[PDB]
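Some notes on the structure that comes next.
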Amino acid sequence: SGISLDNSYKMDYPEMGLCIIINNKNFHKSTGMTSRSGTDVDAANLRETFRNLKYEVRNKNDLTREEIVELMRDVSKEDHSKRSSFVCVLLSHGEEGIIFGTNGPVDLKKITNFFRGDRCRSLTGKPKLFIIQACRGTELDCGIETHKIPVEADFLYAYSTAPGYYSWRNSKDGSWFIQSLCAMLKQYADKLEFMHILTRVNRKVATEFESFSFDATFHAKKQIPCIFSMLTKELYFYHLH
Amino acid sequence: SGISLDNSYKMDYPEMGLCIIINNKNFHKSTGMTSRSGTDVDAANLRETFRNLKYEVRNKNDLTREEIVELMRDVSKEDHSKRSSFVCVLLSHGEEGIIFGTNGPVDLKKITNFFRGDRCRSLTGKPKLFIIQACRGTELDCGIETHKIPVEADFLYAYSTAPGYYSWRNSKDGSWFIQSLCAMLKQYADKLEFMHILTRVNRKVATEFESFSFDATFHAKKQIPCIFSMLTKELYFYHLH
Amino acid sequence: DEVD
Amino acid sequence: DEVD
Ligand SMILES: [Cl-]
Ligand SMILES: [Cl-]
């Protein structure tokens, strides 16, 4: 045949892949963690958004740290041979490097390690996307007026907020990041490469949202998401044929 | 006039901007830090590469931690009004969140804070690119066979290696990452958006390099760089008439 | 608006 | 090859 290029992931396997959504709303009283009003709006928006991208969505609600680890392990031991990609969305409390189960923390490294190139062979060379709506610390952004591959290759972490910062969730509308992510996927997934979609998400969150609080410490604050890409190819959710 | 789009940074200011290259090769004996053979190859390659992109390059060699902080502060106090962007390249030893002056460490957050949207007003809304060739820890990748804007917005951290990992430098050829970055900028800066260039760099480092060592602990190891984007627009180094 |  |  004619000349060929391979700068984009093959996304025309029989299946797009799994989209695992972990939606932690209610936490064990002993943890002291508040209930995450608005997160069901996020989980429903994500389910519909990834459904329309032809992902096999599995929604899970209010999982303990043990259940999160068991779920991830089990999913990583499935045969993904016929799947183009893998998506995991985490909606919870967090801090830097950590996501909360309903009864305590989970190391993000533990979750993602199950999908390493050497540990989930049917996803080797395929994009593994982790979308994380959770705090990463307690900083607030005041704004300003205007023949081997690496085992960590082919991961993408779409973080809702900059390292060290809180992340903002609206109890009525959902989180700023997930709201914006689903809107940009709906508008551009048939048009733009994924990093360019996520850059539009960055701009939407940065420009269209600002917190409102009766507490001056938490009022008029801003947010920028953080794209953490170790992908080796361009990622389009569509394919040609 | 006709319909207009603003999805890409304005890169047709009179000047592209500064490219500050901090090249730390020789360290004070008392730190115990080894000399970074090969780093001059990197610094020369970067100077030529960014010269051809029309950056005003400033190379600085063997700076103490105090000199790094003073240099960054002074540069952040310049009038960048006529400049499209800002680039800083750091070549040194490091750990997670840290790069070493010749006599001790500097917090990366201290360096980058000088350029926050609220602290360097003539770079507000303009892309601020930090390119970092330095270790981020001691892990080794053994591979697998195959109104307001946020003050942290508009930063891009092009990290040579994944969080927590060593980064590899060849004493004859330069570092894997800087080698690959300059090659991809030379080939694609007049053709591709910057995230797509950096994705080609990820693939080049991941596929074309593997360490050779007489020490089994350090032999046959792999590397994946890490793109850390808080940009809000697409970045092209060229512009249209 | 609430923080996570 | 050396580490940084
Ligand atoms: Cl809810
Ligand atoms: Cl050298």
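Easy rule for this one: first residue shown is 1, then count along the chain.
Quick check of the header: X-ray crystallography, 1.5 Å.
In case you wondered, yes, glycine gets a Cβ from its N, Cα and C as well.
Lifted from Swiss-Prot, the feature list:
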| type | residues | note |
| --- | --- | --- |
| ACT_SITE | B:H93 | active site |
| ACT_SITE | B:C135 | active site |
| MUTAGEN | B:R169 to A (Swiss-Prot position 207) | Abolished ADP-riboxanation by C.violaceum CopC |
- prompt: Rounded to an integer, what is the Cα-Cα distance in Å between B:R169 (mutagenesis position) and B:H93 (active site)?
  reply: 11
Separation of alpha carbons, B:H93 (active site) and B:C135 (active site) (Å): 6
Message: So the entry has no coordinates for 10 residues flanked by B:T146 and B:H147. How far apart are their C-alpha atoms in Å?
response: 50
Task: Using a 10 Å cut-off, grab the number of neighbouring Cβ atoms around the Cβ of B:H93 (active site), all chains included.
output: 21
Task: Using the structure shown, find which entry in B:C135, B:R169 (the recorded positions) has the sparsest Cβ neighbourhood within 10 Å.
output: B:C135
